[PDB]
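Starting off with a structure, shown below.
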Amino acid sequence: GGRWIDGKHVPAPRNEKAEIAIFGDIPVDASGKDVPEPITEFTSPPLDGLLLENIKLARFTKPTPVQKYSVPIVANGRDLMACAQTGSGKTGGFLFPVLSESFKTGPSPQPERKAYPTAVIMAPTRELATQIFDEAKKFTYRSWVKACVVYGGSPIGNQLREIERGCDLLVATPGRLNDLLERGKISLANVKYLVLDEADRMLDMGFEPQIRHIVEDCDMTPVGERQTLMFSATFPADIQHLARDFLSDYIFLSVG
């Protein structure tokens, strides 16, 4: 794959043979301070050039209703609270801006046993974490970002070995991420992007104590310094309070 060498992104060359196995309206309200204009097409001056190539190899034509706002919002360095339905294209809604910004800014230096992820994505279930992981693997093609996925209800021994093989984008369920942090196998000090997907579901399952412990009680880059995206189909008070603590001057995006 690709590398990040001497503060520059060095992508790997294309492999035509693998690309076959890799690749083959809805109303929107964006409210907040200094909301940017939505993009109508995927363009490289806004988006990282390599990701744009992968987006075209995937044959994606038009940004979904969520992506047309999440791309410029994150490119401008702002936090995002997105209230969108399932079919809105949520996964790309946060994967594209995060991968785009990760491709162009790269990771922070590491004091090189621990993993130092640049991006962390929490999800309620193993299946959803696997879906996010699969899409991330697709669009990290040729890039420096190494994706990894962990989840509960599965032996932790093998997840540690996959972690030690390098981990720049980590998809996790909160319980298993908390267990790995207690074992001293992950450092959150290099986190530049934090995503909480279907956060209402995670709270419904009782994950809030672990999620807040992960974000506040450990060594994660603090709010305002990091960029944070929160996705939740609903916006109850407990989710409003999570957004207040985890986001900074966020833009509210409502789809459907």
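Swiss-Prot numbering applies to chain A: residues 85-108, 127-214, 222-365, in that order.
This deposition comes from X-ray crystallography, 2.2 Å.
Each Cβ is built from the backbone N, Cα and C atoms, and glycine gets one as well.
Pulled these from Swiss-Prot:
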| type | residues | note |
| --- | --- | --- |
| MUTAGEN | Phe162 to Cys | Slow growth at 18 degrees Celsius |
| MUTAGEN | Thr166 to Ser | Slow growth at 18 and 36 degrees Celsius in vivo, and reduces RNA-helicase activity about 5-fold in vitro |
| MUTAGEN | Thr166 to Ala | Reduces RNA-helicase activity about 2.5-fold in vitro |
| BINDING | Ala186, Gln187, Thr188, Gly189, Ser190, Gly191, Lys192, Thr193 | ATP binding site |
| MUTAGEN | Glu307 to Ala | Lethal in vivo and impairs ATPase and RNA-helicase activities in vitro |
| MUTAGEN | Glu317 to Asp | In DED1-18; impairs BMV RNA synthesis; when associated with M-237 |
Among all chains shown, work out which of the mutagenesis positions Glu307, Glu317 has the most CB atoms within 10 A of its CB.
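The largest 10 Å Cβ neighbour count belongs to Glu307.
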Are there mutagenesis positions among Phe162, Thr166, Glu317 that sit within 10 Å of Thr188 (ATP binding site), Cα to Cα? If so, list them; otherwise say none.
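Checking each Cα against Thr188 (ATP binding site), there are no hits.
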Counting Cβ atoms within 10 Å of each candidate's own Cβ, which of the binding-site residues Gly189, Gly191 comes out highest?
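Output for this query is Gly191.
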Between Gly108 and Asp127 there are 18 residues with no coordinates; how far apart are their CA atoms in Å?
27
To the nearest angstrom, what is the straight-line distance from the CA atom of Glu214 to the CA atom of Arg222, with 7 residues unmodelled in between?
8
Near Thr188 (ATP binding site), how many other Cβ atoms are within 10 Å of its Cβ?
9
Among all the protein chains here, how many other CB atoms are within 10 A of the CB of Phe162 (mutagenesis position)?
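A 10 Å sphere around the Cβ of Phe162 (mutagenesis position) contains 18 other Cβ atoms.
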In whole Å, how far is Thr166 (mutagenesis position) from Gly191 (ATP binding site) when you measure between their Cα atoms?
6
About how far apart, in whole Å, are the alpha carbons (Cα) of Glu307 (mutagenesis position) and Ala186 (ATP binding site)?
10
Among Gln187, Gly189, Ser190, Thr193, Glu317, these being the recorded positions, pick the one whose CA is nearest to that of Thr166 (mutagenesis position).
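Among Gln187, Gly189, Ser190, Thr193, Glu317, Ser190.
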Taking DSSP as the reference, which of helix, strand or coil describes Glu307 (mutagenesis position)?
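DSSP call for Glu307 (mutagenesis position): coil, neither helix nor strand.
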Taking the recorded ATP site as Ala186, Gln187, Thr188, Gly189, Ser190, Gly191, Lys192, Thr193, identify the other residues of that chain whose CB atom sits within 8 Å of the mean position of the site's CB atoms, giving them in sequence order.
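Counting only non-site residues, the set is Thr166, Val168, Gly195, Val364, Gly365.
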